[PDB]
6 protein chains.
Amino acid sequence: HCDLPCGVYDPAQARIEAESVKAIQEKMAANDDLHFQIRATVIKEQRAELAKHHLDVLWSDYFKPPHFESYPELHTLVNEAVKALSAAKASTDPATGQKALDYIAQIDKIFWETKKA
Amino acid sequence: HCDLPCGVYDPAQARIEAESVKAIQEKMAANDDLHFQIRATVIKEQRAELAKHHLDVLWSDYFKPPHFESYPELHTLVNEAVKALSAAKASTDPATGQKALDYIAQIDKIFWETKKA
Amino acid sequence: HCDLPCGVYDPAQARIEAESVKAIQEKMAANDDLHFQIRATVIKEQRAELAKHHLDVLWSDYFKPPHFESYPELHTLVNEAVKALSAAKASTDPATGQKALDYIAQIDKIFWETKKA
Amino acid sequence: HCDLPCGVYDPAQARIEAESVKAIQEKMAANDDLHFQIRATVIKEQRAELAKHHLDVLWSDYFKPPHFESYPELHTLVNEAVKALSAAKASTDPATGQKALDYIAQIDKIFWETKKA
Amino acid sequence: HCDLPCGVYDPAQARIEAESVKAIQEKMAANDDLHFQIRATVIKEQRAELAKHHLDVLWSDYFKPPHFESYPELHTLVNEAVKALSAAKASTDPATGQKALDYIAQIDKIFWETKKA
Amino acid sequence: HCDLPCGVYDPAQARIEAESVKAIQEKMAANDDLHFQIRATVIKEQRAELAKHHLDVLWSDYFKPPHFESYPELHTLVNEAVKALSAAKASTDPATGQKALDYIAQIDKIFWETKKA
Ligand code: NI
Ligand code: NI
Ligand code: NI
Ligand code: NI
Ligand code: NI
Ligand code: NI
């Protein structure tokens, strides 16, 4: 995932950051303090960006032509996953964080399927 | 390109970094000094990574579903472009840097076409 | 611009980021939502910092000693430009973003003049 | 792990990066090409640094005073783990990468115990 | 402090960033303007993170086993310092920035004593 | 130095990084091992870049118009200092690192004079 390439990848990197995004959104509903809201927004932006980066890496580095041929919907899936993360950056609604997590889980399943083969 | 969204995008960001990548490869071919080779490798790696990031941003943030519908080859094209940059990272052959630039030029053409419609 | 040196520079890098700064300030006037204001401030800060970095690179790496002699106002011009960007960070007024862009335009003019020389 | 706090942590972040470190070392032992050795060293340095950062975060943010009281050797364990990663940066021997992974596994076990407490 | 190792370390790096954190909190006490509070929070978060990083480096790289033996409270002291910085990120009260600086001063004293032996 | 502004500046930040640059150059002069040379080069590049950044910040943020008028040679001094750091990146000769340090000492002197004024 370092582009050497090292041969080591794991969608869990994207998932953990996406989990933080959702967890922060959940916390934003229980504390309306201004400074907490500011910090929560700032940090959510950072974690969502990292999640997007991790997905971009799977798409650009790990997945190869044979994979896109076997999974014709993969390009759209990853593109929708990163767009969902952008939507989560602009929202305090945990549902947006959840949507990103759901797409990531779909990508994770495909990832491990290509690893077994 | 900052995901606000700010509405400001330009494939030029990717092109300039890719131009540096090819320029560095040309210099590496002419100077075999060990330390220069090390520094050139380090810097080329960094600029190619930035170029990949800029392309990933166009793909994830700027291009929308209607665009991928109008240009069914777009997903593949951007994926080829970033893979070409990965190839350039692992090469001192200016031809690899040029291949990345060729794809970026095709992406740039499509980008501006979407600005006309 | 990578300090190898690679021989590749373009004020366009600083300009695109400064354009995002102004675009963000304009958007901040059309949406008083708290979270949008927070995100816009966060992102504007990041893009302005990148713009300053790009100008710093032109100043320290591209422009050579003779250039500052041929253009006696150059040091002051770049310094005023980065300070204008610092001012844009602390303001939601698009006029501050524009002021930075005006200075960048003057730097861009000198840049190309030295390129053709 | 973002210091909000978000309540989301997983030693898996450190483990995956350490796995890349060892994987890179295995590749370095087989391919003596100068340019590959350069890139491998550059990238191994980066991934090892990320692994150290992830461990530092668990130590500074996740683990609380009661945890260090319950597991008196935890400070030493994490310190040994990060030092093992520094050693891996300076080595091409996969054994050094494995040593870091062994320490991380010890930390992972204590981590999950505190989670269940 | 770069992990080469270079042999150059100074707690001053951590101290200067922590001084910025407290200085920012002091400025936040004087102005309730929304955008200033947002910018101050964003920047304070960044400087506190750098301060934690510098301390983590002293802990992981500079201090060796003999040092932890000679100063049994060192592990706890550094951990308290970084935790104090996390607390400063979440506060506008200069007292939190001061608490972090006090711990850093204690670490600084031990650091220079170890440079004596 | 964070552009808030926070009012906290110290040339020590630039100096400590420049000291690492020279220290690394001296260590390179004593160990011709390939991998050590690679790591030393990679790390020297990073610390020199940080040193340049710190000087750029003093020039763009701390120093104001009155300072440049009182010290007509200040612009050129900082510019030559950063250029000296670029030269240090491209060299293994400790003399280049020392040249950078001598310029920083001159900037440090001026800095503190303006602080007492
Ligand atoms: Ni990798
Ligand atoms: Ni943008
Ligand atoms: Ni360059
Ligand atoms: Ni977190
Ligand atoms: Ni160091
Ligand atoms: Ni500051």
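Note that chain F is numbered according to Swiss-Prot, with residues 15-131 shown in order.
Per the header: X-ray crystallography, 1.6 Å.
Even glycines carry a Cβ here, placed using N, Cα and C.
Taken from Swiss-Prot as is:
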- F:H15, F:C16, F:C20: Ni(2+) binding site (BINDING)
- F:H15 to A, C, D, K, N, Q, R, W or Y: Loss of activity (MUTAGEN)
- F:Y23 to F or W: Slight decrease of activity (MUTAGEN)
- F:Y23 to A, K or Q: Loss of activity (MUTAGEN)
- F:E31 to A: Loss of activity (MUTAGEN)
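Shown here: features listed in Swiss-Prot, placed on the structure.
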{"residue": "F:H15", "record": "mutagenesis position", "contacts (Cβ under 8 Å, 6+ apart)": "F:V22, F:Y23, F:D24, F:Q27, F:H68, F:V71, F:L72, F:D75, F:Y76"}
{"residue": "F:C16", "record": "Ni(2+) binding site", "contacts (Cβ under 8 Å, 6+ apart)": "F:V22"}
{"residue": "F:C20", "record": "Ni(2+) binding site", "contacts (Cβ under 8 Å, 6+ apart)": "none"}
{"residue": "F:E31", "record": "mutagenesis position", "contacts (Cβ under 8 Å, 6+ apart)": "F:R61, F:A62, F:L64, F:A65, F:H68"}
**Neighbour count (Cβ, 10 Å) for F:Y23 (mutagenesis position)** = 20
